[PDB]
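Everything on this sheet refers to the single structure shown next.
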Amino acid sequence: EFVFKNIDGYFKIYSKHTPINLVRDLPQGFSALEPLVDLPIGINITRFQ
Amino acid sequence: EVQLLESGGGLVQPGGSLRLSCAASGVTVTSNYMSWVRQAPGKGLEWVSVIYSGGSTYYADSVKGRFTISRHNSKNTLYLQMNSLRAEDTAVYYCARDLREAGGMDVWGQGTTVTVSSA
Amino acid sequence: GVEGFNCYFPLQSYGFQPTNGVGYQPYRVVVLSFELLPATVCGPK
Amino acid sequence: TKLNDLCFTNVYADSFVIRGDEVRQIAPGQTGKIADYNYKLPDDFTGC
Amino acid sequence: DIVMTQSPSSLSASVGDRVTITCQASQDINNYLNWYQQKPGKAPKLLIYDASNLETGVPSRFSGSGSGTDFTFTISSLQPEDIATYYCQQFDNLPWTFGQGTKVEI
């Protein structure tokens, strides 16, 4: 899981790495996305490739 | 083609305004070194002022605030208006295209004297 | 590509020679220039 | 004096080598040659 | 600041005598002194730059040398055209003050 967003100027990426045993589209359950990186970029980003 | 001609000079009184000027052709005063220098009678040469590339003005000790320098690329000219002069300022002045440190003042012109006598 | 009038060697060399005095010794300089944009630098004390 | 308890945003580390007599030429009002071609130093140079 | 205390200012000699010019400096000049020919009343003309290289046009009767505190200028074949004032200049320490120069007249 990756979260691509800018909050309060800081470009914050929260990621989550896990092994799975997948059976369908998305499982029914719960799992949080703990923070990994909070880069103080502080610019406006609108497009990505 | 390339030429540095001199204009100005006379018998201005101390504290009296005068205009010396060096008109260049073939170079660019704004983005290259150029300098003005005096030579006192009976004394060796004395450095006066330089214009550099990048809007940085440097003067000598005695002409820090007494001369006013302004440059134009329309005719490639440098002007120094001198006010609040002193009697000692009588000397032969030159404008030179100094090229850093490879032999100082390799090229010479004529140079114009300035007499600041009260007569 | 030739030397002469109005055509001098483009580069000049710093005068570092053994005969040079104390004041002409090579000084290496590192400059920390501070700019403001995200302030991750503070004081230890 | 306040460097020990002051907040800074970002730094640029700029390294070079000059002559010994050129170190004292680094001063607002002093003359020199570094300020125009090798390193640009404003008269309000915010740095050390 | 570098200032030169050159002892000779005006020396007189007969025709054909050697010309030896010594210019001492307060601090060390690093291969960075010049020798000119200025002539009576005329504008200075640069002959020796960077203390070791000769310029195209300078007569072979002129020689300049020095790397450090000591600097020497030598003229072996004395001529009436050599009646002039030879200057030593240091383009080394800002500000680049000029020298006084020794005047040789024969």
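Chain D residue numbers are taken from Swiss-Prot; in order, the displayed residues are 385-432.
For this deposited structure, the header notes the method as electron microscopy, 3.9 Å.
Each Cβ is built from the backbone N, Cα and C atoms, and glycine gets one as well.
Noted in Swiss-Prot for the protein shown:
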VARIANT   D:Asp405 to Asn  In strain: Omicron/BA.2, Omicron/BA.2.12.1, Omicron/BA.2.75, Omicron/BA.4, Omicron/BA.5, Omicron/BQ.1.1, Omicron/XBB.1.5, Omicron/EG.5.1; complete loss of interaction with host integrins
VARIANT   D:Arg408 to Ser  In strain: Omicron/BA.2, Omicron/BA.2.12.1, Omicron/BA.2.75, Omicron/BA.4, Omicron/BA.5, Omicron/BQ.1.1, Omicron/XBB.1.5, Omicron/EG.5.1
VARIANT   D:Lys417 to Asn  In strain: Beta/B.1.351, Omicron/BA.1, Omicron/BA.2, Omicron/BA.2.12.1, Omicron/BA.2.75, Omicron/BA.4, Omicron/BA.5, Omicron/BQ.1.1, Omicron/XBB.1.5, Omicron/EG.5.1; May enhance affinity to human ACE2 receptor
VARIANT   D:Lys417 to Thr  In strain: Gamma/P.1
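Shown on the structure are the features that Swiss-Prot records.
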residue	record	Cβ neighbours (10 Å)
D:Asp405	variant position	21
D:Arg408	variant position	11
D:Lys417	variant position	17
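Reduced to three states, the DSSP call for D:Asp405 (variant position) is helix.
On a Cα basis, D:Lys417 (variant position) lies 12 Å away from D:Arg408 (variant position).
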